[PDB]
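> Before I ask anything, here is the structure I am working with.
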Amino acid sequence: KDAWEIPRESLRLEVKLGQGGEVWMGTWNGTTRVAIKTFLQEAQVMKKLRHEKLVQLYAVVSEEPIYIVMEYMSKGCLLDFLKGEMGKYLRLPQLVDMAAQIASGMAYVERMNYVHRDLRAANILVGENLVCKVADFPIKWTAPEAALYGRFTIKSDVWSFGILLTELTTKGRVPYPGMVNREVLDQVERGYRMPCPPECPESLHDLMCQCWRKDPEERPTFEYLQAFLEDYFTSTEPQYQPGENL
Ligand SMILES: */C=C/C(=O)Nc1cccc(-c2c(-c3ccc(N4CCN(C)CC4)cc3)[nH]c3ncn(CC)c(=O)c23)c1
């Protein structure tokens, strides 16, 4: 139907990665390794977004079975990355850089006037050299005005980014530990915010709390978050010292 179309025979499905449809690792033509998701709204959104920190759409097959060919991220989702063997070795410099890449991708989304709506570690993908990219275009990750009234905006994504900062600094732990969804909603609406993770510097938790401001228009932009995180160990914590875990 459009210029993202390709012949199905040009794809070779090699390994199954996940289920829900399914996602496969394969080869496009004979030269390019790709991820193949086996619905159109996701592709239509990606067709307009091209950024180094967003999993890139490659091609689409519109005749059933429907395929969505995408960039292959070799290390899986960030959640599983943090929770696996790597987590014990990651320290604050690596986690802040990873968060910086995520904000760079979201800063692009922001400039394009799009909204993600489900930002969290399980929807970031990891590649080689600690490359992180936003993918997959959850009350504990959702801003109150979006969870209660369906007001999803780039500012609800910033709220989500704040929660995702707790995932990074706890290396994959679930937010609001020990609390069920209904208790989080009741407590957050009454003003509760998660405290400073252990070994997390106050300056990073202040950034979290800014993402968690009641008024969505007072939450920082992703442009701001990206610059703050890129500059973090010169402008904000130039005397950082490694701890027991961060
Ligand atoms: C948070 C879990 C998650 O998102 N899993 C997941 C489901 C479906 C597809 C992908 C995926 C992967 C991917 C890469 C590498 C791995 N590994 C399996 C376990 N060994 C130990 C390490 C490597 C699993 C999954 N790569 C992908 N590339 C692109 N996409 C489309 C956006 C993927 O979905 C994807 C992960």
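Shown for chain A, in order and in Swiss-Prot numbering: 257-276, 279-296, 307-405, 425-533.
Every residue gets a Cβ built from N, Cα and C, even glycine.
Found this in Swiss-Prot, in case it helps:
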| type | residues | note |
| --- | --- | --- |
| ACT_SITE | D386 | active site, proton acceptor |
| MUTAGEN | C498 to A | Significant reduction in S-nitrosylation |
| MUTAGEN | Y527 to F | Constitutively active |
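Please situate the listed features within the shown structure.
In sequence order, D404, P425, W428, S447 constitute the residues six or more apart from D386 (active site, proton acceptor) in its chain with CB-CB distances below 8 Å.
Secondary structure from DSSP puts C498 (mutagenesis position) in a helix. The Cβ of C498 (mutagenesis position) lies under 8 Å from the Cβ of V445, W446, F448, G449, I450, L452, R506, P507, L512, each on the same chain and at least six residues away in sequence.
For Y527 (mutagenesis position), the number of other Cβ atoms no farther than 10 Å from its own Cβ, over all displayed protein chains, is 15.
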> Gap of 2 residues, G276 to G279: Cα distance in Å, to the nearest whole number?
5
